[PDB]
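Take a look at the structure below.
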Amino acid sequence: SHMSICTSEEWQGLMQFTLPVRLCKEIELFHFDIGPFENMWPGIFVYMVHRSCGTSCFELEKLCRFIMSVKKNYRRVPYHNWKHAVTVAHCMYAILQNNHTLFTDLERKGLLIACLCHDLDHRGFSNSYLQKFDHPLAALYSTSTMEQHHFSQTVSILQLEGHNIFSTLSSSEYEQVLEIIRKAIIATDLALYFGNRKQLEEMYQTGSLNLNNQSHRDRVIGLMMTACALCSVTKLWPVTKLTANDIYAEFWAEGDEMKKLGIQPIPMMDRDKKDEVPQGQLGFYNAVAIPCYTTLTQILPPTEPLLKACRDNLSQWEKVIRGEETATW
Ligand SMILES: Nc1nc2c(ncn2[C@@H]2O[C@@H]3COP(=O)(O)O[C@H]3[C@H]2O)c(=O)[nH]1
Ligand SMILES: Nc1nc2c(ncn2[C@@H]2O[C@@H]3COP(=O)(O)O[C@H]3[C@H]2O)c(=O)[nH]1
Ligand SMILES: Nc1nc2c(ncn2[C@@H]2O[C@@H]3COP(=O)(O)O[C@H]3[C@H]2O)c(=O)[nH]1
Ligand SMILES: [Mg+2]
């Protein structure tokens, strides 16, 4: 295998980890911020899987090896890191806890794993960069470049000794869950969000949306994945602002690399144009975040708290633009 593998101490440590009792009820909520509980992150994921699919959904030892190896294969980049992975998985958990009867046991397992692995081995570089500089990854994966790589790395971890949490599924269900995971991870490519949201809006408005129609179902799951991947915009303001700093730290590092190679970066990736960030955020919320959560709320109403939170943060960015912001840290 070309993947890094967890050590015995790492996975055995997770197997023995116990979440504090009082914290459990907080994990059920949409706005929960895992930020202040780093040592507990892998344990929070185990808990979410168990509450969603039962204590025997996966053999515990294999699940712990899988989680700790996934952690080891996320890089030390500013944003697309291990913290992000667990944050996205938690949003999926909150959505599922409020819509669990609409999804099968197989889909719940697949989606939680897809979320934990959706940015596996991210290098801190965008698909735009990889394609622009003809990186080998872009030759191998023409579109949704990094996302196809993330799925390939996910399959690779399952192949590590004692890491295949899905081997006990029948051969048909095994193939089915890998497909759910592949489509879900690919769905996190924002380039695909615009078309997917437009199609879902048409399906919903014409009254043709049918959750039992597999093609419709795949699209709903795709929008759910987008919603989870974008969830930093659904946290309490200070948490959302702190995360934005990480997002931009990564964007700016990419812009720095571009300048070194003679290609000027777009303003968003230019460290010297940080004054444009508030307006950029307004643009992003208006073009992507708000419509995403608006459509998600239409199709799955219990997800409304995410939309409400996004609207609140849009209002905070507007305050920044008007020069009304309080103190930021
Ligand atoms: N590179 C690599 N190392 C492995 C593999 N399987 C086991 N190891 C390593 O072997 C080590 C044995 O002791 P450990 O502390 O459990 O940590 C283990 C890993 O670091 C593998 O497939 N690839
Ligand atoms: N490369 C590597 N494999 C290890 C290590 N410890 C255990 N292994 C396992 O031993 C196996 C020997 O055959 P393999 O196909 O190379 O796959 C290897 C791993 O599954 C280690 O430190 N490095
Ligand atoms: N592209 C983009 N992403 C943003 C912006 N503000 C926040 N984000 C989030 O940061 C993420 C960075 O990686 P991404 O996969 O491109 O998805 C991005 C969004 O979820 C913005 O202005 N542009
Ligand atoms: Mg990604």
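FYI, residue positions are counted from 1 along the chain as it appears here.
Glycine too: its Cβ is placed from the backbone N, Cα and C atoms.
The active site, proton donor annotation in Swiss-Prot covers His80. Sequence-distant contacts of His80 (active site, proton donor), defined as residues of its own chain at least six apart whose C-beta falls under 8 angstroms from its C-beta, comprise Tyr74, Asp119, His122, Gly124, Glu250.
DSSP assigns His80 (active site, proton donor) to coil, not to a helix or a strand. Annotation source Swiss-Prot lists 3',5'-cyclic GMP binding site at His80, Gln281, citing experimental evidence.
In the three-state DSSP scheme, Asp119 (mutagenesis position) falls into the coil class. As annotated by Swiss-Prot, divalent metal cation 2 binding site applies to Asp119.
Quoted from Swiss-Prot, the note on the mutagenesis of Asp119 to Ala (Swiss-Prot position 830) is: Loss of activity and of zinc binding.
The mutagenesis experiment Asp119 to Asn (Swiss-Prot position 830) is recorded by Swiss-Prot, whose note states: Reduces activity 1000-fold.
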Neighbour tally for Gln281 (3',5'-cyclic GMP binding site), based on other Cβ positions within 10 Å of its Cβ: 25
